[PDB]
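J.: Pasting a structure below so you can have a look.
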Amino acid sequence: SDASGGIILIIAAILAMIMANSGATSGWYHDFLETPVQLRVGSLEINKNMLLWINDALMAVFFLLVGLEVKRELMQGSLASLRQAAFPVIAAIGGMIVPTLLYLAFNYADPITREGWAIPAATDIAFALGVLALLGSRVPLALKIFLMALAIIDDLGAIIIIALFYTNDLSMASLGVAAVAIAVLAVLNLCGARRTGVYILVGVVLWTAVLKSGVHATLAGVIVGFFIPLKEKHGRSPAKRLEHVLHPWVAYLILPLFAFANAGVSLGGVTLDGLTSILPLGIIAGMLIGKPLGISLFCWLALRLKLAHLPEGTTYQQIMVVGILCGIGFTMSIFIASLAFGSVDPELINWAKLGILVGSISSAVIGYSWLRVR
Amino acid sequence: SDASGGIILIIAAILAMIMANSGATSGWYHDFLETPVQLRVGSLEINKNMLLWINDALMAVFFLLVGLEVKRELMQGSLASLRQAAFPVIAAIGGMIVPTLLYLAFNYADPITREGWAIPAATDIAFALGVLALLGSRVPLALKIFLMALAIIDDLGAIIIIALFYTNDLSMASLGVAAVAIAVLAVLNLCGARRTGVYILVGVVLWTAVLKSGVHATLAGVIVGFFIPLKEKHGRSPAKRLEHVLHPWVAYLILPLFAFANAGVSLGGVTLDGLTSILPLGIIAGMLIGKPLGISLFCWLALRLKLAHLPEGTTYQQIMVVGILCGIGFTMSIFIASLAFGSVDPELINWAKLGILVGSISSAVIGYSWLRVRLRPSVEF
């Protein structure tokens, strides 16, 4: 059903552009998005934008799904054996190094915009598999597995690194409750409980605990995902089931809603044709050249260094085209930018949005054409 | 599994007495329970206690289940055919008039305390089916059906009436969003979507909408339940499945938690032996005498007026004892009181807590004893 998810996501995003551009609505849009939301429990005060609660919740859910999927892969999929997994793993850590270094060389010594290094290293899984299904039955399953693997390794990678990078903000209290929640998840797993709702509840406790950090509130859902039992011991599996239940939500609701909230950027406000500012052009360079070159190069080096490829997908032609398709960070990149530029500046977020819009919509159209003939 | 639900409920409530009495903890308990919680969306300012967000959530869920159940009954159970349902229904509207009138005649003309009329008219379904399950295989299923139907008709009844009674507080915006949400549930049913999470979501939107009224945020879950598709048309059913998923939660988590939060009352603070104040004794009389007499009398009158009884349960002996067992309002009576007195007084709530604690723990024990000697004994050899 990843065909309809793509079109509903693109309808949502385009509708968001229309929302944030046309004058009659583009005021309501922003006054809604930038509206202060704050909760007070006695002396406890948490305050964020509408956009920050929306983002933290939606990405919590999304990365709950990603957690489930990456576990499934790590134990029962393309990421289980050290043999099969080598090719996507190498293709990923090479598909992040090149985009980052091509954006950092393009962003030499700017302590503000340095921090957005993990922006080109994103890949909107939904939009990648969204354009990949537009080709239809001509598309092999090794390809869809490979791409859906790359997206996750890279995105979870970026989230993890950025999580380890900004720690200056988390209180000892929140860290304590976080630790005890994660502990409860662990003990609950090793004592083996089928009932998945409990894992979700404890999970929400963890989320609430680490709420003052978008990357940690996101990483919460991943922790929860990792800690839901997989084994078919029950006769049925709870993680597989929950993933199955999630997939249509996060595809028809969560992602299109996030896109509707975070992909809107004003062009009717300002569109200076000089998209050469180090964020737009550094990002575009990091995505349109960084992704395919990284993937392809590290795949040459992969093949040389004894490590073979994923069966019946032409390694020279199709793999590199997928490498281009990874150059559409669309939604995921928007989030990363909304993590690296949310606290620093309202206008760096928008030029990043523009830069990744250009870098995404182009690489999806460009990547499409080189693939419709293969 | 209502045998372990009962004991976990009583362990919860007893632990709540312990919590609310011993000096070393009963302060933390109250500063936790009365802690202000408020949410601000630009100009939107919504504030309650800990206890009110807790109560509204828990009762929303509980009555989501109750809604599902009362629907299933209303179309496929003992409330479906106008024939069968006659006996429980008649047994109910009398088991509510008598408690109320026994409490209002005992609370004549005190505008503060009048409003707590529907307090004896409650029955803690979990506690009743809890004590009833202590008697074991001696207990016929017609009896548990009967009681679980009585509790529901009386409680949903009181919640409906009380919902109609206080309307003064609802802003027009909240009612607008409410109505449009309800309408979404309707159209969603009539276009038939098996996916049940959607109904739940729109339900939450409705809940948030009417949140400034515990009775309406409670009745919201009942609306949601009433609007989830029932037919086995899918091959499977969404309502039955959901209800089945709820049954453990609402019995192991929701109810015991609610008890732990709302059943705690101080005795080591004050226990003036004169529980003769019109609330304690009014409620006591409304539950201990109002419930059994109402049920039994309306059942005499039911049997006379052509309307028979539910099969193989001794209508004279057991029905009336179930009538007493309806007289344990514990958890539900606490909620109704916490609705009728919360805004007006924090100490009328506590004397109601006392009065219904007395009225409950007495009729539970009294009702037990007249029932252990009306069941036929499972012999062993």
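Swiss-Prot numbering applies to chain A: residues 10-383, in that order.
Determination method: X-ray crystallography, 3.5 Å.
Including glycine, each Cβ sits where the backbone N, Cα and C put it.
So Swiss-Prot lists these for the protein:
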- A:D133 to K: Decreases both Na(+)/H(+) and Li(+)/H(+) antiporter activities. Increases Km for Na(+) and Li(+). Decreases thermal stability (MUTAGEN)
- A:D164 to N: Loss of both Na(+)/H(+) and Li(+)/H(+) antiporter activities under all pH conditions examined. Abolishes ability to grow on high salt medium (MUTAGEN)
- A:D164 to C: Loss of both Na(+)/H(+) and Li(+)/H(+) antiporter activities. Abolishes ability to grow on high salt medium. Cannot bind Li(+) (MUTAGEN)
- A:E241 to C: Affects pH sensitivity. Shows acidic shift in its pH profile. Causes a shift in the pH profile toward basic pH; when associated with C-254 (MUTAGEN)
- A:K300 to H: Retains 52% of Na(+)/H(+) antiporter activity and 88% of Li(+)/H(+) antiporter activity. Increases Km for Na(+) and Li(+). Does not affect pH-sensitivity. Decreases thermal stability (MUTAGEN)
J.: When you put A:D164 (mutagenesis position) at the centre and draw a 10 Å sphere around its Cα, which of the mutagenesis positions A:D133, A:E241, A:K300 have their Cα inside it?
T.: A:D133
J.: Counting only residues 6+ away in sequence within the same chain, which have a CB under 8 Å from the CB of A:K300 (mutagenesis position)?
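T.: Non-local contacts for A:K300 (mutagenesis position): A:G104, A:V107, A:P108, A:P129, A:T132, A:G332, A:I333, A:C335, A:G336, A:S372.
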J.: Specify the secondary structure state of A:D133 (mutagenesis position) as given by DSSP, simplified to three classes.
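T.: Its secondary structure by DSSP: coil.
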J.: Can you give me the Cα-Cα distance between A:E241 (mutagenesis position) and A:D133 (mutagenesis position) in Å, rounded to a whole number?
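T.: Cα to Cα, A:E241 (mutagenesis position) and A:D133 (mutagenesis position) are separated by 31 Å.
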J.: Applying a 10 Å Cβ distance cut-off over all chains shown, what neighbour count does A:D164 (mutagenesis position) have?
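T.: Result for A:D164 (mutagenesis position): 27 neighbouring Cβ atoms inside 10 Å.
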J.: Take the Cβ of A:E241 (mutagenesis position) and count every other Cβ within 10 Å, whichever protein chain it belongs to.
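T.: 11, counting other Cβ atoms within 10 Å of A:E241 (mutagenesis position).
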J.: Just counting, how many other CB atoms are there within 10 A of the CB of A:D133 (mutagenesis position)?
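T.: Other Cβ atoms found within 10 Å: 27.
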